[PDB]
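> Please see the structure below; I have some questions.
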Amino acid sequence: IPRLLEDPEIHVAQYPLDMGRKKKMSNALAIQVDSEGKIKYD
Amino acid sequence: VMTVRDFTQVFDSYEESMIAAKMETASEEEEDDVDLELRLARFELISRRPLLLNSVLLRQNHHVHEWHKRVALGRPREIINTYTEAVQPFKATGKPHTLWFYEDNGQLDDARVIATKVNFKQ
Amino acid sequence: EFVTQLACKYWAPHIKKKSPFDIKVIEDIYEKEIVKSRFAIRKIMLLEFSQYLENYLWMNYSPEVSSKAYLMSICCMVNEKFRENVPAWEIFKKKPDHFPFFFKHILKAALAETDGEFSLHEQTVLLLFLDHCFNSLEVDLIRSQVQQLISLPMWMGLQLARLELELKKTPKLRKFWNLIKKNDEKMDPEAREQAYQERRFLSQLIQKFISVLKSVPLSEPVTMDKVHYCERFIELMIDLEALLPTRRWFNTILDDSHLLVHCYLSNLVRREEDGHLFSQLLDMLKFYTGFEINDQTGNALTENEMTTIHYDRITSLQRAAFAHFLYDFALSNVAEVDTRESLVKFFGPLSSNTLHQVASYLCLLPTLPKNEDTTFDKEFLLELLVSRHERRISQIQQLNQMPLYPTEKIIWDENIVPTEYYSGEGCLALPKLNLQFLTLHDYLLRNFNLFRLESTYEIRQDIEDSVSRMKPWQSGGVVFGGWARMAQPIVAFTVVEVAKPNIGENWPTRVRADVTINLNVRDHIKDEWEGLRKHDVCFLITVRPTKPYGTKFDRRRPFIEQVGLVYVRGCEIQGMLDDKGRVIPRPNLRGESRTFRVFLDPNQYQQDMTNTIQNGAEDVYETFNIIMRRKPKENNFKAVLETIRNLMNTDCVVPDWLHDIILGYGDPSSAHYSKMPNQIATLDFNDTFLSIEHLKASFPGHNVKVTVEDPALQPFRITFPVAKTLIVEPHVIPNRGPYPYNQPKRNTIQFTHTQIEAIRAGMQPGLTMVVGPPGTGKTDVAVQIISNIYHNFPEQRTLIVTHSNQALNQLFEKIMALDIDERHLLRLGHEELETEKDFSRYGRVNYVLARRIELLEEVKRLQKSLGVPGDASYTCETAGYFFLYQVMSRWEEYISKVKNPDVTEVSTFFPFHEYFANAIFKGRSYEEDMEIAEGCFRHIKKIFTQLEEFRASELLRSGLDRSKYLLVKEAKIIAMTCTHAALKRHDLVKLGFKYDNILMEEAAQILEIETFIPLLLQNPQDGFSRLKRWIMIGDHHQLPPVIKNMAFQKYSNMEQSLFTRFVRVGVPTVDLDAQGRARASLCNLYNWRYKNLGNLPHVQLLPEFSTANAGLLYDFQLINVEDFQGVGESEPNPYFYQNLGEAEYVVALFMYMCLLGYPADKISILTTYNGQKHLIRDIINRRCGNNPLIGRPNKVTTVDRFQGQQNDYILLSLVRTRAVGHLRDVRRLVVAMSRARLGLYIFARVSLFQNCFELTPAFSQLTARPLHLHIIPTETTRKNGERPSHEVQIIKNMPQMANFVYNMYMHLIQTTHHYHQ
């Protein structure tokens, strides 16, 4: 029922937070956290 | 508007003039409300209570009980003066006489003015 | 087969010999047919239609044979006649002897112990029957029985203390009371006992009701018979209370019983479903028990009188309080203590015993004996005292707080908005129209509510259809699976203004909102939505759909659950916005989005807001998702309601000689011209009479004396006495100038003496009512009255009001042939021009403009003929200067010379020879030439009189201001429809519209309230109505105003016109008695319905009315049509009645006539049902089609849609075979019998309609001729009576006819060939 990202049975396209629904081809290289900790800025 | 003023004077000369005057007051000021209350004192009662309700909503402040007094022409209008006093002096007593010392009433008026509180106590 | 076989054996009509009366038939039918079928409506209908009451029940009724079954059977029949709207009392009027015995025993039965000999349903039937009686006091036979139930002696049913209280209150009553007690002494013991029982009936009936009411459980199951008894009882209470003769003494009785307090505390009203109708009826009763009228004087109570009544009650309560109990309450000012809240505060804490004691001191209850406990509940005692003394808001304040739009809480409530399925078995919470009303407020409010609720029904149909088509589905949001022409999804909605209330009123003076729609639609629909204009009413709708996507809708199922209907609110278009944000040389907007600014009902807004603020209800105005528009012509309800409310608010100043008649009481003849104090002695009848012979013949009962003996000198003035002698003075029309063509047009109609009585009456002050049967010259009478008033009273203005624009076209057509200046004519309307000249505001402004040009040119020509220099053209202004300075001066000098004396000097000193060169004196005598000179001056003066009137067009540039001048000042005759009058009353009053005389046509086609409204299109003058005359012309024996939902007719008689009510009331009428448009033979089919309706000479004597119809032996026939392929009447869709056998026969006859050479256009085809209309059309196209030898009939339509219309030949199909249907309404019959000038041919199941008692005077004539069509296919100059010089063949059925026409046509296709392409 929700119709927004906020909120299988639904039988709707729903994308719940931010999974992209249109092509972007974005450059960004995935930020990563390892095990417990850190954004792997190295 | 000057023609409306002269016509208002013509209504002042006088039922139709009363209509022109009541329309002049209802046109949309507390002194003018006193004037319309004077019109209630002259012309004509529940409708006067309604216009008085309009004057009351316009300004809940102490002559309104006297405006209610026209409806008594009085114990009930004085009761309205009493309830208005609860909603806020001598006016309720005047309503009591209508149902039927001025110096102390005057010091009371000094109390009615909008160590000072101690004076209100004295 | 049982009831019908009995009917055939014992009482059925058209059966020569019957078995003798047998009481067991009555006993058996009642027990086994009526009671056992649970009073099945179809059984009761069959009995009633078979004439059970007229032919078996009543004429065999006597005291010796009277039984329960007998009494009940009579009441069932009478009740059913009311349900069917046919005359209910005729057989009792025929044999009145045993009615008093019968009536008294109805009373006994009604009071019979509950669940005793009579069941509760049976006693409900008796309640309804008695309701009909009280509603029928105009019938002497009924009134003479009911009098004793409702007169002053009924007060012996009062508590003794209350009686004394009333006699002290009205001391003059006691002597009448004493007189009653004295006359009672002169009675023998049984007559005394009977009198006392009658006097106590209503008060005892109330006690029976109260005990029935109390037997209703709060939550446990209840039998419907108890509910319905209580409902019908309140219906009876309302009617008794809403009629002054029944209210006068009974109102006190009802109050003494405390019925209303019992009812509001009852378990029944507390049952939300079971008691809902009871509650709504209760609210109506409450309105009347507290109605603002003096019971004894019959006058409406003023505001001061109301206040005094309320103050006196408190005062007497305080007196009792002070002396015996409540000390603080007793000493307080009235306003302190008189609110419901204050009263509960003061009396709520008291014990039951104390409250009983208080009530006893007010004579409301008997004394509570010392040390006894009261038997009454504390809540009863409290509510008794509180409701009696609390502040009440007035009827006007109550009205002014009513929203003008229906909400979802009203639209689907079938207690107040019944469907067309309403049988008439239960009652409705609706006002009733009959004869009388209490006051003007009562009268106006009944019409207000009936109009309000009836219009709500059409709204529901509009809503259910358009919203269903949109297919609202769940998506928790809404998605619309379909589209609708009349409704759009709302894209945005915002309240943009909530204005402050006027002083006193508690609602905003104005609420506005912006509503946006997206016109993503077909351009036709885009145009229609953009076609919305100011004052157009739309509805704002909230759906929260219940169904998943794709779910089918079923219109048979409850609409609200189907679409998830939550809210309905009305609104009124102010205007569409433009791209500059301005409320709308209209612009071309871009895109598909459109925003409208609208007005919301301020009372509805306040209630919703109050509900939100006080009770946490959601804001309705943030939820709308649909907006629906309507057809403009069906959507005037809000404006009419507003106008009526405004009329109610005003002092409603109608003529004092009209007020009582309007309310339906007092002398119905008191406004007749012979009883008006300002009756005019001498009248100029002008061109009314064609000769002195015509005049003498116009007054059969009078002696005519002429003021001049010379027969060559014999227009006429007539002086009436104040005694059978009329003084007639011939006079000469003043010469109008030297152009003989400027002599006036003249009336050519040789009016009958009856038509003359109408014209005479219309010229006099007062109320003139004219009953004009089909073709009796209503229109000629009307324009002659208008013309006579025009000439006799030049200052006076006449308002003409009709129902249709057709009638207006007819009036103006005939007006044009009379001596009436077209500058004095005006026609208002919101239309295809059908008259030779244009009398709209537009046409009249244009005439004035064009006439001004021509007249200013005449002034220029006059200037030059006088040798006055000046090249400038004249204006109306300088023309005026010219008249006084150049024209009047010359004339005055001239008159000074020749009128202060030879024939020669009349011409020698005549100042205007050159101007009239294009046209003078005869030189015979002074008197002649002088008058010729006078006429020349009148000619010139008329030019300048007109120019002075036309100056306004120089001072007012816009066509709208120019039209205002014509409406307010220039016109002397102003015409419009009653519809237009209702819509425009507000504007007309604001303009200062004035008029002296009203004439109406089609008066019996106009709704009651739409007849009343034209009386008040102006302000009072010096405190009185300016209205001098009211002329109404109509025919109550023809069809009534159209009520879309006939449930409002069945229960409320909402179709009844004011005209019809006045005739019923007994207002004297002038009954036109000579028709001039149809054969005398055809006239017989309906002239039985009227008073002495015969035929005019030209109908009697002209050849065109005695010439037979070619190929048909008879000029009219009723043709029996049995089954075709096993079917008679059919119903392919519900209520879409058809009859293939009849239709095919009718079409075949039409073809037969066309093949004979009839002018196809001179034939029209009529039927009583729309289903048959479409079927006949269907057959016309599928059988005639592309046939060169066969044209099309002028119309194929229903009888109801052919009112006021006619053709030479009418083919009529009655369709029905199972039941008679709405043709039983004799008015529909009369219209159906009178649409033909020369030929009427009717196709029906003859047996069905023969059995109908009301239709007998027509059908007994129709069956005097064969029921098989007599044709003469080889045929004209044959006359109506002469034996034909051809073969007469008899067609015995439709298939034989369809055969014949086929063969006839196939012979004509081979022998002829015509050629249209």
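Indices start at 1 and increase along the chain as displayed.
Yeah, the Cβs are placed from backbone N, Cα and C, and that goes for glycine too.
According to Swiss-Prot, the record shows the following:
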| type | residues | note |
| --- | --- | --- |
| BINDING | C:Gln750, C:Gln755, C:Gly775, C:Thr776, C:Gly777, C:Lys778, C:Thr779, C:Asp780 | ATP binding site |
| MUTAGEN | C:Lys778 to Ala (Swiss-Prot position 829) | Decreased affinity for ATP and ADP. Loss of RNA helicase activity. Disrupts spliceosomal pre-mRNA splicing and leads to the accumulation of spliceosomal B complexes |
| MUTAGEN | C:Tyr1135 to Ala (Swiss-Prot position 1196) | Strongly reduced RNA helicase activity. No effect on ATPase activity. No effect on spliceosomal pre-mRNA splicing |
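Could you place the listed features in the three-dimensional structure?
The Cβ of C:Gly777 (ATP binding site) has 22 other Cβ atoms within 10 Å, all protein chains considered.
C:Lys778 (mutagenesis position) has a Cβ environment of 25 other Cβ atoms inside 10 Å.
C:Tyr1135 (mutagenesis position) falls outside any helix or strand according to DSSP and counts as coil. Counting every protein chain shown, the Cβ of C:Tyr1135 (mutagenesis position) has 9 other Cβ atoms within 10 Å.
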> Under a three-state reduction of DSSP output, how is C:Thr779 (ATP binding site) classified: helix, strand, or coil?
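The three-state answer is helix.
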> Are there recorded positions among C:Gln750, C:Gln755, C:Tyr1135 that sit within 10 Å of C:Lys778 (mutagenesis position), Cα to Cα? If so, list them; otherwise say none.
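C:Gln755, listed in sequence order.
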> Pick from C:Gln750, C:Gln755, C:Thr776, C:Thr779: which of these binding-site residues has the biggest number of other Cβ atoms within 10 Å of its Cβ?
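Checking each of C:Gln750, C:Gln755, C:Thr776, C:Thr779, the winner is C:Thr776.
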> State the count of C-beta atoms found within 10 angstroms of the C-beta of C:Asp780 (ATP binding site), not counting that atom itself.
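There are 20 of them.
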> Would you identify the secondary structure of C:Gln755 (ATP binding site) according to DSSP, in three states?
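For C:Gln755 (ATP binding site) - judged by DSSP and reduced to three states - the answer is helix.
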> Between any two of C:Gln750, C:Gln755, C:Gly775, C:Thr776, C:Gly777, C:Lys778, C:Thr779, C:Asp780, the residues recorded as binding ATP, what is the biggest Cα to Cα distance in Å?
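So the binding residues stretch over 15 Å, Cα to Cα.
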> Ten-angstrom check, please: count other Cβ atoms within 10 Å of the Cβ of C:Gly775 (ATP binding site), all chains counted.
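Other Cβ atoms found within 10 Å: 20.
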> What's the CA to CA span in angstrom from C:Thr779 (ATP binding site) over to C:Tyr1135 (mutagenesis position)?
37
> Quick one: pull the CA-CA distance for C:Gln755 (ATP binding site) versus C:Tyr1135 (mutagenesis position), whole Å only.
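Their Cα atoms are separated by 43 Å.
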